[PDB]
Amino acid sequence: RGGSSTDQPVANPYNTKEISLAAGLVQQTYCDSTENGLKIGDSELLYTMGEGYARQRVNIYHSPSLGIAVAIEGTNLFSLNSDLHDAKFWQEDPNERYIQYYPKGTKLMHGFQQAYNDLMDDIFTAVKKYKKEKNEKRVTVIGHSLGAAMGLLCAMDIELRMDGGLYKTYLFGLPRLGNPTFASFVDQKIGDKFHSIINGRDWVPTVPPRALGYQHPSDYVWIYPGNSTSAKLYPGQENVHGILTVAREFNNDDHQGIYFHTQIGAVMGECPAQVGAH
Ligand SMILES: *[C@@H]1O[C@H](CO)[C@@H](O[C@@H]2O[C@H](CO)[C@@H](O[C@@H]3O[C@H](CO[C@H]4O[C@H](CO)[C@@H](O)[C@H](O)[C@@H]4O)[C@@H](O)[C@H](O)[C@@H]3O)[C@H](O)[C@H]2NC(C)=O)[C@H](O)[C@H]1NC(C)=O
Ligand SMILES: *[C@H]1O[C@H](CO)[C@@H](O)[C@H](O)[C@@H]1O
């Protein structure tokens, strides 16, 4: 627990077509999503809640590849480069809904847990409904930015508390979320379903910092140079050969970049999302 993996990078083993699709599904959460029958790649938009002001927009889709896909917006309801003394960045226990499912000493960042907790009843209800409606057993969770950390928590909660568990999770520009205990519990419960994707010089995976007790789960795929198709996998937790070997840029350019031919441009990107356009 709390280590840094020193093993070498390996070729990217992920399904780049699924990553490209997932990227589209989350870009679309930055756009109004109540137009009926909207199609993003292989997927149909079924349902939306939130709006990216009080709560992150969450879209529910049906995909033949990904099943019932839950996509969580990550717009700046709070900012991740602001004063780290703020209560948003404090570690806290798991919420009483699911603390029983986690190891003792698990800690999560208040800001992400709060924001997930405001959506979690509605996510569960809509997922359960559209699984029944579409006779679909697979649940895919997708997030970007703030919504990537919320989405990791959602992914876990689905695996622990929902019938059928989780299929896959695809997370883009994932901030840190929990402590070493949480991150090792992610590896152990959803490690084989976990896909963290980082683009270029993106700074967001470096916050909140490890000196405040935060730790990523094992493995990410890092696209370098930013926006290209050149990418490797950096295995284990907090790989020393990964992203800190190249200087972070302190803007959202690469964060809101091209991930396997699909842009996640955020609020000022493409609406509707266009899978495989770039
Ligand atoms: C990888 O792909 C990314 C696109 O998905 C690239 O990100 C883009 O990078 C450029 C410059 O590096 C950014 O352009 C800047 O935009 C600011 C925004 O403020 C202005 O917003 C409106 C937009 O129309 C404008 O009219 C006003 O003047 C505002 O002031 C400008 O102020 C700057 O001059 C600057 O040009 C893009 O915004 C950014 N796109 C996104 C979606 O974030 C990235 O650079 C690519 N990386 C590599 C390595 O190739
Ligand atoms: C990186 O290097 C360390 C030794 O310094 C090992 O513990 C690890 O297996 C990896 O080779």
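In chain A, numbers come from Swiss-Prot; the residues present are 27-304, in order.
This deposition comes from X-ray crystallography, 2.3 Å.
Heads up, the Cβ atoms here are built off N, Cα and C, so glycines get one too.
These come from Swiss-Prot:
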| type | residues | note |
| --- | --- | --- |
| ACT_SITE | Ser171 | active site, nucleophile |
| ACT_SITE | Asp228 | active site |
| ACT_SITE | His281 | active site |
| MUTAGEN | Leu103 to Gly | Leads to increased activity on pNP-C8 by approximately 2-fold |
| MUTAGEN | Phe104 to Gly | Leads to an approximate 40% decrease in pNP-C8 activity |
| MUTAGEN | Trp116 to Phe | Decreases the optimum temperatures to 10 degrees Celsius and shifts the optimum pH from 6 to 5. Decreases considerably specific activity |
| MUTAGEN | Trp116 to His | Decreases the optimum temperatures to 20 degrees Celsius and shifts the optimum pH from 6 to 4. Decreases considerably specific activity |
| MUTAGEN | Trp229 to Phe | Decreases the optimum temperatures to 20 degrees Celsius and shifts the optimum pH from 6 to 5. Improves the specific activity toward p-nitrophenyl myristate |
| MUTAGEN | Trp229 to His | Decreases considerably specific activity |
| MUTAGEN | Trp229 to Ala | Decreases considerably specific activity |
| MUTAGEN | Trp229 to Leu | Shows a clear preference for short- and medium-chain p-NP esters (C4 to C8). Decreases considerably specific activity |
| MUTAGEN | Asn277 to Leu or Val | Decreases considerably specific activity |
| MUTAGEN | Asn277 to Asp | Increases thermostability. Decreases considerably specific activity |
| MUTAGEN | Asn277 to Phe | Shows a clear preference for short- and medium-chain p-NP esters (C4 to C8). Decreases considerably specific activity |
| MUTAGEN | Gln282 to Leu | Leads to the ability to hydrolyze triacylglycerol (TAG). Also acquires ability to synthesize TAGs by esterification of glycerol and fatty acids |
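Feature map: Swiss-Prot annotations on the structure.
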residue	record	contacts (Cβ under 8 Å, 6+ apart)
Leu103	mutagenesis position	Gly78, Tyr79, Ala80, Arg81, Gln82, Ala141, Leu172
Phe104	mutagenesis position	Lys114, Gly137, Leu172
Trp116	mutagenesis position	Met135, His136
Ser171	active site, nucleophile	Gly100, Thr101, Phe198, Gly199, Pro201, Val230, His281, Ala292
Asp228	active site	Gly199, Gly252, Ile269, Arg274, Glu275, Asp280, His281, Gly283
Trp229	mutagenesis position	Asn107, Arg274, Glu275, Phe276, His281
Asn277	mutagenesis position	none
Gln282	mutagenesis position	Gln289, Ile290, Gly291, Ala292, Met294, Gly295
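All chains included, 23 other C-beta atoms sit within 10 angstroms of the C-beta of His281 (active site). Within the set of recorded positions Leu103, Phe104, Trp116, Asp228, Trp229, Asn277, no residue has a CB atom less than 6 Å from any atom of ligand 1.
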